[PDB]
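A.B. asks: Could you have a look at this structure, given as structure tokens, before my questions?
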Amino acid sequence: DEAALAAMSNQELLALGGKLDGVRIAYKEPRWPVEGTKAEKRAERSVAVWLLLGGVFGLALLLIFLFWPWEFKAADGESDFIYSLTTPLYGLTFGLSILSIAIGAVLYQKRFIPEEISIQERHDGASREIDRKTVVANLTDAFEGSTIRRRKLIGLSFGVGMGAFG
Amino acid sequence: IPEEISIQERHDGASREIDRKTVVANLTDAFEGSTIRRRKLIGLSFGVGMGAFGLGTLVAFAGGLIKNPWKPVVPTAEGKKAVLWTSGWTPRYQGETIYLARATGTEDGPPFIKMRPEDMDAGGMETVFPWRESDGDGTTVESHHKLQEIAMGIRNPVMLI
Amino acid sequence: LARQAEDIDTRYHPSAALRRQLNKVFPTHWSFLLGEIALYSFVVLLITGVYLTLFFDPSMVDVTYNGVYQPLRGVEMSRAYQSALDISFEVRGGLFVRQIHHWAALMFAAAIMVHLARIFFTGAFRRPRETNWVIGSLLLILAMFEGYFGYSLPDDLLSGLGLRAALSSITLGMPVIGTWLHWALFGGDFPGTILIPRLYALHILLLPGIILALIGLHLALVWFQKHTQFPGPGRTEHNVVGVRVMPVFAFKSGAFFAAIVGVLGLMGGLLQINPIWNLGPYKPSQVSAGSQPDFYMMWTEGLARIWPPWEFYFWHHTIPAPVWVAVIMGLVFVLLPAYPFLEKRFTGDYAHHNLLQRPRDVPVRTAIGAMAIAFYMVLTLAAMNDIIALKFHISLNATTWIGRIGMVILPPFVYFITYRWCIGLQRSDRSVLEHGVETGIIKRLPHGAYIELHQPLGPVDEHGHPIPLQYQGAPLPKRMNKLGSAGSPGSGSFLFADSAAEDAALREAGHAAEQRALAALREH
Amino acid sequence: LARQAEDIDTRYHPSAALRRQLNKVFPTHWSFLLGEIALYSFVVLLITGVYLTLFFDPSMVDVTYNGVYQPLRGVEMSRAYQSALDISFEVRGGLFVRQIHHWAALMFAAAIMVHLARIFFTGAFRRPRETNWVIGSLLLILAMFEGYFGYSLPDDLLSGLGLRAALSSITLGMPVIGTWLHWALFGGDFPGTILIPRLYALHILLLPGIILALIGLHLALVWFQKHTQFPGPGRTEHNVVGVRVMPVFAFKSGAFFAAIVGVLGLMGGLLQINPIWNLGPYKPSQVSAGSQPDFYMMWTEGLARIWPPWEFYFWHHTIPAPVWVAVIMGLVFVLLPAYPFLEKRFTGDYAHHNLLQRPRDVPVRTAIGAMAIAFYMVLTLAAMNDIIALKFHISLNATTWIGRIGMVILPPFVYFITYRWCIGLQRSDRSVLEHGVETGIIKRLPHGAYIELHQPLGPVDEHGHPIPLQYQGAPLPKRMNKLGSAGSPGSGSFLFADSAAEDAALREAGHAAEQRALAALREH
Ligand SMILES: CC(C)=CCC/C(C)=C\CC/C(C)=C/CC/C(C)=C/CC/C(C)=C/CC/C(C)=C\CC/C(C)=C\CC/C(C)=C\CC/C(C)=C\CC1=C(C)C(=O)c2ccccc2C1=O
Ligand code: HEM
Ligand code: HEM
């Protein structure tokens, strides 16, 4: 616009960027309009417990992998039952850790990031006629300025040579 | 093809001010609409969880390769020693005869034959290997494998002059 | 930081392509994550395969085991089988990793099939996106053959039997080329010395590279031809209603990725898959009642099992029966990528489409798809003839004939039923549009009449009966509770209530918010 | 066809990005193809390696040959060496393909080095392009290691000796970690059973994938941060003077690609490289006077050969002499990508640059580069000590001491001479600016004086002498014939003349065309 586009707030700048991109935001609203309530504290606590569980299970995976008896001991003199838990414990700790982190992230998205609706304005179909005409003119001039239209010997020779080589 | 000259007008340097302002406004609104600036417990929990998961996963991914070089695996006449301290010239049962055998290059029955002092001149050099009678000629599969293990050893060859 | 970002700007100055990609809008429908499932399965497959390549030796030279697994000590095996046994029993974590790998392969195949079903039944393959349909079909074929080559690297008895039968004995029987192809592929007769290294190269380099390139082209086409959407309140053939990338879409995608990795890890740790040590190394003289390749190749096995023995003998020549199986396989592989063009030729519809169809509104195509799924399911059940006959007490000959007759009589029955079922769903929608939503409440009307107390979705006449509405391709509510009717319990947590002031405030805030949301989407 | 183009436009409608990419301008300097050489040799490497993976078995299990090469029948060899012999002697074209592969690897390395030299000496690494410099450095290190792993797969005697010495014995002696790294890489002691399969995986999948990704990022950064150019008549820090992509640049790039493929095919067919059959399979007891890894790794070998034996012994510990080779190699690998930042913090120049510098105008940097090149050349000549002492009659100890002392005394000499040479070139430019181009014609001036008859490049003063011009960062003519002075002979073919009218018409047309080109680029 002009150099005094400064002193313009973040909301107006974001609306301007969206308008340049062809996007429009309807209904972007905060998740907690009321001031401090116990529901918000409970939501934060519930989001944090899942991440703490993920950390606990990652630590458990590390320690189990480091100190569990893993070597093959299968027999029935001294029936092991300890070797047969190694891979199950690996999978349990790994999966539980990363799945707890995932659940925590989903809950944070669902309860603290504001909900929006955006419209994009596809602009689909054929291109603008100016773009079409200009590209076709570029290609047509590149083709007709090479003179190859009237070099049949050269065209046929190129065809034969490339076909033989290929 | 006709000859041409063309000029492009780089349009280089920093971006336009409207572009910079709008990108910064987008990112700033995204960061401060989430309220994450005032959830220290949530930030700390995410940090701890991701750190623990990443460390555990990296240790599990890299732990299968690491091997202890100094574990006793080689039987000798004094227990078991580590590979890098043994040769194949090391005695195994406190008094075993280890000959200096020379290689024939042949595959008939012997690939290694014993040596006597008179089997050489005063200007000769010979490569010798540890024989250990119990290996025998390479007629059977087990003896063939023993002799192959003799020949493929990086501290076995000895120069006798 | 400010300095780093300022320097990145003064050096590369994106600042407009970056904004353009940050403001890209994506629709939020649960069925648009089925391709993400396959993408994430492929990423996990890449990582675990790169791990596995550090321990495998794809050689067919013979050795004696002399390892830790005592029930196999002294047995003559190949170097590939011994490498797989070593991965399983002597690398700390190798069994876990290869089980994750095999589970990720199965999830990859299943996710691809469910995604193909979604695309086909919603019609997202029409005019602008036919090339993307073709690319996806090629990806499906490539994934099938990549998995097949994958589970044949540990040269054990069952996989060797599958290799022998399918690959060798069907290639060998082809009409004219036949043995020439077999010998060009195997270097000679069936058990050679180059097959396992050749398949290892094909499986770790060639097909993964081609699949990565095709996935790149596929996702680029999806990104630049914008996504389709379902008809709805604010939706049009010219816009996209949804959420922008930057804060929300990336967050949801990353969370889904983490969840899928978690599920795969859990089931790769807790469930045993392909225990090659219970088998032995492949040997041409031994066999077991085991059969049935991985489930995505089971329909070919079932076709080979239930096809009748029709052969042809003319002058010093022979055309065996598995040629029929090969022909049907190639015919399916050809007819799959040609469906958009066949359908547009038949229906005479050459328009552009950005809005999706509901499966109930396209009864002929829905019935075609149901018939094809029924045919596939019959062929897949015919592959487990022996397991079914053993567990469910049925005769083996009986199961064979049941499959042989079902393969021809079940798909048209499913077609007929699917057609009538879609039309019935349409009539249900029309009843809900004409009258109101049925509430379930009955009155008695003092002269002794029973009425049902419908609830209208629009304006009523002067006589009270609602005015009928027009269908618009969107779903209609059938339960009163899915509209806000009797909801919002007390605002405690689970055992102790909050204060009444807080409860009322939260209720009013939520009501105002949802009203303004629906207004903002309906008015504009 | 027009209908296909209309369909493409209605479905994807590029029509503006395609125009932006057809109108992109590229400069025309012969030194701008040095990166294209490396690109095309990498493409040839990809194709030939894909071919080679169909026949190679990377196993270390021993067998007996019993092949066609009689002088090797009955010998115990690994499976990798036997598969290499098979590729060479029993596949129609395999030897041709692997010789093309090896020559393409050598050309790849040489072109990377020449391109790095051009970048460094022209200063194209300055402010906006420092990350391109860093990416190129990483590509160089990765290419070195990829080639080194490449020529070790056919497990023969020379490659086994090089592997043993460099890899095993240098890794084993590292101060604290050392043997731990050795055993993690080899699975135990030096000759294991997993080394060749592990290196085969690293060589065909991991390193090629990383190199491909980095080359893609490199080319994208070069495409979007436009190319640099030399100062000239119509060139500015804000424009690009050259040719558009579509008609000319793509055509020239394709022609250069074809020419490079042809050169590589010629020298892969006519020159024998790495005849592994003249060697034998690797065995820990045999050795030959042969040495000297491929030329891009020769400086490490020469450093190991000429470094003095300095070892430390303290309480029950030992630090051997090859730790110096390791330290110096790492020091080079660290100082290579940090040079832009070092030079900018030393000179205090933090500005944007789009115009290049002539190497003569930057004497300190040119001298530093020449000193580094002299160091590299000494370390490379030291690697062929025994070959040089045999062919040219010099003592072996003499050659070792010559290398040891040259390493210290030659690079500063080269620095000094390069500095003075650069200033001399600058002074010759200033001379041709102050006076005219010296024509070489002498006169006698009746009072007995000899003059030289210079030719001015600009305006002339009253006394006939030209006024001095100002340097503008562009080269100046030094020969009269390079300016149009005496040229354009008769216009026949080679043995018969054309007509005078045609000759004159062609002459005048050419003169008018060249003058209009000069004016069109000079005025605006
Ligand atoms: C089809 C199938 C599914 C049906 C069933 C078939 C069957 C049943 C299933 C499969 C079973 C088996 C048998 C199949 C076998 C398949 C087999 C393994 C296929 C393998 C693939 C193949 C053989 C590999 C060889 C081909 C390949 C290696 C060649 C391609 C070359 C590569 C990809 C290009 C790399 C270079 C790239 C990064 C740079 C591109 C060039 C760029 C764009 C321009 C260069 C350039 C740029 C960019 C500048 O900026 C510039 C600036 C200033 C000056 C100059 C330049 C300049 O030149
Ligand atoms: C992309 C689709 C892929 C599919 C469908 C697939 C499938 C499979 C399957 C089912 C197995 C047998 C697992 C078992 O042992 O029970 C396997 C083995 C293997 N895969 Fe993959 N894979 C894929 C990609 C990759 C990639 C990209 C790599 C390497 C970079 C790889 C490396 C390996 C290796 C080395 C084996 C043999 C090791 C073993 O069997 O234990 N795979 N593959
Ligand atoms: C990208 C850079 C590459 C370099 C610098 C390189 C270098 C080398 C060299 C010098 C050899 C020795 C060939 C001989 O004399 O026998 C070799 C062998 C080999 N290369 Fe490459 N290579 C590269 C890429 C590739 C790729 C991409 C593949 C496969 C896709 C490949 C596959 C092979 C194979 C299978 C061998 C062993 C076969 C034989 O020795 O004949 N290479 N490599």
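Swiss-Prot numbering applies to chain C: residues 14-537, in that order.
If you're wondering, the header gives electron microscopy, 2.7 Å.
Yeah, the Cβs are placed from backbone N, Cα and C, and that goes for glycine too.
Below are the features I grabbed from Swiss-Prot:
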- C:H114, C:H216: heme 1 binding site (BINDING)
- C:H128, C:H231: heme 2 binding site (BINDING)
- C:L176 to P: Confers resistance to LPZS. Remains susceptible to IPA (MUTAGEN)
- C:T313 to A: Confers resistance to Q203 and IPA. Remains susceptible to LPZS (MUTAGEN)
A.B. asks: Under a threshold of 6 Å between Cβ and any atom of ligand 2, which of the recorded positions C:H114, C:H128, C:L176, C:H231, C:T313 are retained?
C.D. replies: C:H114
A.B. asks: For C:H114, C:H128, C:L176, C:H216, C:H231, listed as recorded positions, tell me which one has the smallest number of other Cβ atoms within 10 Å.
C.D. replies: C:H231
A.B. asks: Please identify, among the recorded positions C:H114, C:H128, C:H231, C:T313, the one with the smallest Cα-Cα distance to C:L176 (mutagenesis position).
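C.D. replies: Result: the closest of the recorded positions to C:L176 (mutagenesis position) is C:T313.
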A.B. asks: Which recorded positions (C:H114, C:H128, C:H231, C:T313) come close to chain D, taking a Cβ gap under 8 Å as close?
C.D. replies: none
A.B. asks: Measure from the CA atom of C:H231 (heme 2 binding site) to the CA atom of C:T313 (mutagenesis position) and give the result in Å, rounded to a whole number.
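C.D. replies: About 27 Å separates the two Cα atoms.
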A.B. asks: How big is the Cα-to-Cα gap, in Å, between C:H231 (heme 2 binding site) and C:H216 (heme 1 binding site)?
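C.D. replies: Distance between the two Cα atoms comes out at 21 Å.
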A.B. asks: Please report the Cα separation of C:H128 (heme 2 binding site) and C:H114 (heme 1 binding site) in Å, rounded to an integer.
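C.D. replies: About 21 Å separate the Cα atoms of these two residues.
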